Amino acid sequence: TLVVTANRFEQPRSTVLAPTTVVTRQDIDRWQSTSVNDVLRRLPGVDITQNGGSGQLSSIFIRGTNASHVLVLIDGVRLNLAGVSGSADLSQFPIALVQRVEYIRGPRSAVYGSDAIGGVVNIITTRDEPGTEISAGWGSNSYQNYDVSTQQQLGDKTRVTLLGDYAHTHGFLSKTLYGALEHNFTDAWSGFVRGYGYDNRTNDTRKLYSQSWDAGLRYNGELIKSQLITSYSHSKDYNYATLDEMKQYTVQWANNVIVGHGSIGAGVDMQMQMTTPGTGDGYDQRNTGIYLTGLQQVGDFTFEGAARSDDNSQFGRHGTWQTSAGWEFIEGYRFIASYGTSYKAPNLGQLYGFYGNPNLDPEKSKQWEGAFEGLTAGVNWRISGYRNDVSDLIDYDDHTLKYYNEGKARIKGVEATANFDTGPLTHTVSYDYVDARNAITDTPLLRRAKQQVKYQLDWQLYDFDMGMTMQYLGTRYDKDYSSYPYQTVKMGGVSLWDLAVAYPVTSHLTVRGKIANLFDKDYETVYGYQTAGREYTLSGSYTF
Ligand SMILES: CCCCCCCCOCCOCCOCCOCCO
Ligand SMILES: CCCCCCCCOCCOCCOCCOCCO
Ligand SMILES: CCCCCCCCOCCOCCOCCOCCO
Ligand SMILES: CCCCCCCCOCCOCCOCCOCCO
Ligand SMILES: CCCCCCCCOCCOCCOCCOCCO
Ligand SMILES: CCCCCCCCOCCOCCOCCOCCO
Ligand SMILES: [Mg+2]
């Protein structure tokens, strides 16, 4: 029930005035997930289209927004993937590193800067769970996974985690190494060192290497909270022949204090990107931002706010803000209103590529949102409507020879969610409606399901832990490339069911079973790229 992402500090969800979702490891081990897209598609407002199976290019669309309009943080610390030019993928990101996910929807550019429009996904790779764990998997598609993890001090003050994981099929191979050091100076002062890298091979061949190093100091006291954090990432993406290399440096400093019935915060955020020539000659992009945040509770009312100023070495200064008010009109029920502003920064290609253009400005969004949330007869629910006007979109004029700012996009959506228990059954449902169009031409965007329905259902029989997940992906427009000109089609969307089971044998030695695409239904999220739907996975874990 504690989440950071929102304001960079620990706080209760019931305190965040905006929809959010949290995923813990335990969930991920239940769902038996081998892919970050597997753990994301299950959540509200999210749809992921992939040109095939694991390893393949995927794009994430949050609440009908474009593929690069979501912010992926890794303890964030954004996702070592400026792109390389320029949006987040997560196809090649090792599920083994994921210990938790916090996801918040709506704009948060006013804390994080450029990139937060529609959503923020914060993939965290830290944990507090001592003991060593050796696991493995064998599935039905040449899938073979082995993993070993451990966390133990070493000190009584310092603690060390080490994990190595290996996953390939037969063509996608991933190898991953992670080590960490957590030292507590006092009962309030703490620090860490983090290093990790993965080397992936994806069959034309692709070879990507990444490595990340993070170091940080934190202070959490009775009233005052502060963090100083430092990150450097190095990715090399060899395609074949091309190479993309990006080096990313980050330094940020924030503070927060408990002033009354909430807090007030502020920090400074600096980022440097070194992109190598032919990557995407070479560019060095620099961005610095400054922001302030605030949460105040006053009698049945809630107020949460952030505002930021970014100075960007190519477009200069851009400012950003957001505000929410919550009203608990009767115990258990709340009405909530939010408004927010956000931006996406021009990327290397759009800026300095074959086509223009070095003077582009950021794509800008405004978002308004209304919501009712409640606890009723044991059901925790929420329903929101939102409207998102995006403008100064960067397009390709088709004529001169360059990118410019021109198109607009309206989005109107609705999200509803509920979780509740009946028997020994737990239910977790959501519905989404995304009406995303081109505001000028008034045609549906493309690649976005107009409706999604998600249902999860968990229950224990007899020491057998069962879980069933159901998804309806609605109708999307895409393009029939096969023939030029490429025109648009309509895929009808479909239903998928997955079934996962788990048995605790003895104590440290759980055996797990999964069946994806229960009915072995054939469908595509991206026109032309066949999905792989009929896999049996069998897996285990031993703890000691
Ligand atoms: C001390 C600064 C207060 C919040 C800074 C960022 C807010 C910018 O717009 C939000 C305020 O505009 C409407 C009023 O809402 C303010 C409530 O936010 C919490 C203040 O503690
Ligand atoms: C922490 C609170 C500060 C956030 C408030 C920002 C809201 C913007 O205020 C009014 C906006 O009007 C400014 C734009 O006016 C002209 C637009 O471009 C021309 C430059 O002046
Ligand atoms: C402690 C840092 C305070 C930062 C507050 C502003 C961050 C972004 O500002 C909100 C953007 O709204 C308008 C501000 O930018 C407009 C720039 O024009 C100002 C001179 O005309
Ligand atoms: C759009 C939001 C809808 C808000 C409707 C809620 C308004 C009233 O909420 C229900 C009031 O509580 C009724 C439950 O009855 C009391 C239950 O306690 C059991 C013993 O007293
Ligand atoms: C107050 C929460 C509403 C969320 C959807 C349920 C209400 C539907 O009532 C009328 C539907 O609105 C007509 C078109 O809906 C699309 C608008 O989506 C939200 C952005 O305006
Ligand atoms: C939603 C109608 C007004 C009362 C909302 C109750 C809470 C809804 O929880 C629903 C969980 O997901 C299923 C919702 O499906 C119906 C809502 O769809 C709105 C249509 O635009
Ligand atoms: Mg002409």
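Heads up, chain A uses Swiss-Prot numbers, so what you see runs 27-196, 216-248, 261-297, 308-347, 351-614.
Using N, Cα and C of the backbone, Cβ positions are placed for all residues, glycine too.
Per Swiss-Prot, the features are:
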type	residues	note
MUTAGEN	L28 to P	Inactivates uptake
MUTAGEN	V30 to G or P	Inactivates uptake
DOMAIN	38-152	domain 'TBDR plug'
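Note that 3 residues are not built between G347 and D351; their Cα atoms stand 10 Å apart. Of the deposited chain, 19 residues are missing between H196 and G216, and the straight-line Cα distance between those two residues is 4 Å. Counting only residues at least six positions away in the same chain, the Cβ atoms of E36, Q37, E128, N148 sit under 8 Å from the Cβ of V30 (mutagenesis position). Around the Cβ of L28 (mutagenesis position), a 10 Å sphere holds 11 further Cβ atoms from the protein chains shown.
Counting residues of the domain 'TBDR plug' (38-152) by DSSP class, helix then strand then coil, yields 21 helix, 34 strand, 60 coil. Once the 10 unmodelled residues between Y297 and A308 are set aside, the endpoints remain 5 angstrom apart, Cα to Cα. For the recorded site, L28 (mutagenesis position), the DSSP three-state label reads strand. Annotation: residues between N248 and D261 (12 in total) lack coordinates; Cα distance 6 Å.
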